[PDB]
Structures are given as C-alpha cells and as structure tokens.
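**Student:** Quick one: the structure is below, and I'll ask about it shortly.
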Amino acid sequence: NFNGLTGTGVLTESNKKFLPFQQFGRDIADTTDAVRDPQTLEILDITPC
Amino acid sequence: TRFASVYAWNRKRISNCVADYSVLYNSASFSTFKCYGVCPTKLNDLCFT
Amino acid sequence: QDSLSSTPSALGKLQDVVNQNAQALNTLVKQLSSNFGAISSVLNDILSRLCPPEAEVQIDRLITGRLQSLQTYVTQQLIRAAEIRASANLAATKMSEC
Ligand SMILES: *[C@@H]1O[C@H](CO)[C@@H](O)[C@H](O)[C@H]1NC(C)=O
C-alpha cells in the first residue's frame, strides 16, 4: 500500500528516469507499473508475481 | 465559537498533516453525515493532495 | 535471392498475419482501460473506496464490459483461425502436387 495505492507484486529498484514532479507510471491497461516511495523518494518497478 | 453565514461561507484548507476520521464518523453529535464517491469507514486509510 | 534482398513488401502475406494478431491482442488489453460506465477502470479503486453494496454495482459494469471484450476477441480469433486453416490446407495440397 503506497500512499493509498493498494496492489500485489514484486518490487525492485527502477531504471526509469522519473522527473521530480512524477510519483508513478502507468501501462496500457491503465494499471500502475512504477511508483515513488513516499519516504525515500526511490523509484520502484512493479511486476505481478 | 462562531460560524459564517451561508451567503458568505467560510473555507479552511487542510494540508501537510495526518487525519483521523474515526472521531467524526463515529460521533453521535451529527444529524447528517453523507459521503459521495467514498466510504467514511474506508476514508481512514486514504491519502489526498 | 536478389529480389527478396531488395523488396521490403515481398512477404506482406506473412507480415499481415503477425500484424492482425498483434492488433487484436493490443486492442483486448486496452479495453482494460475502459470504464464501461463505472466510476473507474481500475478494480482496486472501486474496492478501496466503496463498501460491498455499492461496489458490486460498479464491479458488475466492469465485468459486463470485460466479458463482452473477451467474447469479441475469441469470436474474431475463431474466424481468423478458419481463414488460416484454409491457407494451410492449400499449402499442404501444393506440397503434395507441386
Ligand atoms: C521524510 O523525512 C525526511 C527527513 O527525515 C525528508 O527528507 C523526506 O522528504 C520526508 N518525506 C516526505 C514525503 O515528506
């Protein structure tokens, strides 16, 4: 649960170059596939299990 | 102690804080408590800008 | 050998099959972004915001649309498969007779 965003999957460090104002990314299915950790500001990849 | 008129309603902005809605929804002091687009019992773990 | 090496469009018959299948799958996935009348295309948004009596109505709308989208996909695949089968049947005949 990231800042109210709930889901399940494997989390890893992302190589996606987010700009400072960006909190998350989305796929073509309108699902979130990357988030910014609200404490460490690290970008994480999200893939289901 | 005092409240604004309806023609000149007052706006207070809430930000940069943690909110406990459990004190509000479970209060017996309210005659009306109607939510739209969200459940008050689930509001207690959501985030907003 | 020289003709194939100099003509990008030579194998369109095979490329079209690849393209048509890719466009059907991508279309199917994109339908997951559809609301179908629901408050959100995202199922988790519905479950996180609303309780069971009102969530079920919103979920039913997504189920109806997503089921319809999948039925459309499968019907198209069956029709497309039949066309490919006929092509394969012709190819098998040519192998035997040519
Ligand atoms: C969390 O606190 C740290 C300092 O301890 C700060 O650098 C960071 O930006 C805070 N995160 C948020 C979202 O405010």
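Swiss-Prot numbering applies to chain C: residues 935-1032, in that order.
Each residue, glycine too, has its Cβ placed from N, Cα and C.
Checked Swiss-Prot, it gives:
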type: VARIANT; residues: C:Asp950 to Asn; note: In strain: Delta/B.1.617.2, Mu/B.1.621
type: VARIANT; residues: C:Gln954 to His; note: In strain: Omicron/BA.1, Omicron/BA.2, Omicron/BA.2.12.1, Omicron/BA.2.75, Omicron/BA.4, Omicron/BA.5, Omicron/BQ.1.1, Omicron/XBB.1.5, Omicron/EG.5.1
type: VARIANT; residues: C:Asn969 to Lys; note: In strain: Omicron/BA.1, Omicron/BA.2, Omicron/BA.2.12.1, Omicron/BA.2.75, Omicron/BA.4, Omicron/BA.5, Omicron/BQ.1.1, Omicron/XBB.1.5, Omicron/EG.5.1
type: VARIANT; residues: C:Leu981 to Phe; note: In strain: Omicron/BA.1
type: VARIANT; residues: C:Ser982 to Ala; note: In strain: Alpha/B.1.1.7
type: VARIANT; residues: C:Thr1027 to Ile; note: In strain: Gamma/P.1
**Student:** Considering only the variant positions C:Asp950, C:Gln954, C:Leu981, which residue has the minimal Cα-Cα separation from C:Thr1027 (variant position)?
**Tutor:** C:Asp950
**Student:** Find the shortest Cα-Cα separation between C:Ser982 (variant position) and the variant positions C:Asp950, C:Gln954, C:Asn969, and name the residue that gives it.
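**Tutor:** Closest candidate to C:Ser982 (variant position), judged by Cα separation, is C:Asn969.
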**Student:** Could you say whether, by DSSP, C:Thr1027 (variant position) belongs to a helix, a strand or a coil region?
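**Tutor:** In the DSSP reduction, C:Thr1027 (variant position) maps to helix.
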**Student:** Go through the variant positions C:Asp950, C:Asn969, C:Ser982, C:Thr1027 one by one and keep only those whose Cβ is less than 8 Å from a Cβ of chain B; report them in sequence order, or 'none'.
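**Tutor:** So the ones by chain B are C:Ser982.
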**Student:** Any idea what the Cα distance is from C:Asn969 (variant position) over to C:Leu981 (variant position), rounded to a whole Å?
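**Tutor:** Distance (Cα to Cα, whole Å): 15 Å.
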**Student:** Provide the list of variant positions among C:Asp950, C:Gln954, C:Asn969, C:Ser982 whose C-beta sits under 8 Å from chain A at the C-beta level, in sequence order; use 'none' for an empty result.
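**Tutor:** Cβ contacts with chain A under 8 Å: C:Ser982.
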**Student:** CB neighbours of C:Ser982 (variant position) within 10 A?
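**Tutor:** So the number of other Cβ atoms within 10 Å of C:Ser982 (variant position) is 20.
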**Student:** Applying a 10 Å Cβ distance cut-off over all chains shown, what neighbour count does C:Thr1027 (variant position) have?
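**Tutor:** Around the Cβ of C:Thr1027 (variant position), 10 other Cβ atoms lie within 10 Å.
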